[PDB]
Amino acid sequence: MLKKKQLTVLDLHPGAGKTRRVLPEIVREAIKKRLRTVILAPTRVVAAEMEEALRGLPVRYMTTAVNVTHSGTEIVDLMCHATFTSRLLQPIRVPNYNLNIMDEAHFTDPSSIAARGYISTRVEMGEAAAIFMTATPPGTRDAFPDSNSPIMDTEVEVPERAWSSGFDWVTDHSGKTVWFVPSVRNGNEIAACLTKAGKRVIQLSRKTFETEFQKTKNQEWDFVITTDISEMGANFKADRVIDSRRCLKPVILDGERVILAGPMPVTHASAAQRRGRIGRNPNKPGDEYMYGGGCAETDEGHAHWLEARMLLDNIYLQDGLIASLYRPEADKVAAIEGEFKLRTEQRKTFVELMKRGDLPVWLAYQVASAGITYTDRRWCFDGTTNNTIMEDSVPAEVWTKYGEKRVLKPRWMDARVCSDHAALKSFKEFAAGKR
Ligand SMILES: CC(C)c1cc2ncccc2[nH]1
């Protein structure tokens, strides 16, 4: 696996031991061969679990999710997928790793796709080796892979709104359920319905993940309501998964705005990972998987792959060369390598709008490419009235950095900046010049 010019896909089924058994063996061999190695975790939660599995081995943890005293003797680095892509974009030198290991390599967030693209290009060039660890590599068509113990799979109508009758099976259960919803707003409604029925519910999403996931270990719960983020190696002591089989799809329309289309079907890879949360204990057969729709290849034309090309076009590889997307996911976007390459000052603005501004990649690119500087927020207010952002069915308003009350009406509208209350609160703070 460790030879230069080789990319291996470690596709053992979910729960087969890729992280706790195989990963430490790979790391020991890499250290024996003096290979400068990077290990990429999808989340801070997975980074902390990796430290437990690799404890005793000389690994430099480039994350505050682990409190360790590094010796300075480490040639193996561990960081999140997003951190790797961020450091590549910034004017910080990233070592040319001889071995690149990505855990939960199916992650479809733009920084994860860009990291696979950069790594696979280095391997293709003959410069490095790579190992992508996932039960569901890109283009997998099997939503029902093997498990540690038999699973009871049942196709059934799953509620996506509060209900008063017709779904007794949901609440009659006495175990612990993990329920995948298509959005934070949809989970809020289902959680409120379950709480009204006497259930103890924890909600998980990208922005709350680390904090709320700790509650699944610290307190008793009946349901965990989560978005697709729990497909990335989140483990639960549960006996049932309820899966809506739905997700939202960001779509760029006329190259001018981004909408959150759907809810629409998940991919086979996502369905297999949602199901993969249960059937993990060989001593507990009969965990249930209830699924409420079919699968489809909804990653085709999904904005994350176009956003990954915007990131890769702005990462130095060698002279004017630009990294390609990883071959099995390269057709998900119709884009020319290099079309989003920015000049030095516009590139720095694009990076700061993502890193400090916390803007979606597509929106950060529109602002930087228009020649606007990071702190200039006039674009948040000079769009057409069809770009007015609404709060509780009335236009959202903020006090500008000049002390003037204005309606939020961005020049470019990206639905992700107002997808839920927390996102809109963050965007209002940005529009006001507060970061
Ligand atoms: C634990 C945190 C503070 C951290 C460690 C580290 N090492 C190298 C480069 C960046 C780094 N960040």
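Throughout, chain A uses Swiss-Prot numbering, with the displayed residues spanning 1681-2115 in order.
In case you wondered, yes, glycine gets a Cβ from its N, Cα and C as well.
Long-range neighbours of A1696 (ATP binding site) (same chain, six or more residues apart, CB within less than 8 Å of its CB): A1815, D1826, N1828. The ATP binding site annotation in Swiss-Prot covers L1692, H1693, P1694, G1695, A1696, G1697, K1698, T1699 and is backed by sequence analysis.
Residues annotated as domain 'Helicase C-terminal' in Swiss-Prot: 1830-2009.
Record note (Swiss-Prot), mutagenesis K1887 to R: Diminished RNA-unwinding capabilities. The unchanged residue is displayed. The Cβ of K1887 (mutagenesis position) lies under 8 Å from the Cβ of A2102, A2103, each on the same chain and at least six residues away in sequence.
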Using a 6 Å cut-off on Cβ distance, which of the binding-site residues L1692, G1697, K1698, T1699 come close to any atom of ligand 1?
none
Given the recorded ATP site (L1692, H1693, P1694, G1695, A1696, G1697, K1698, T1699), which additional residues of the same chain have their Cβ within 8 Å of the Cβ centre, ordered by sequence?
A1815
If you draw a 10 Å sphere around the Cβ of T1699 (ATP binding site), how many other Cβ atoms fall inside it, taking every protein chain shown into account?
21
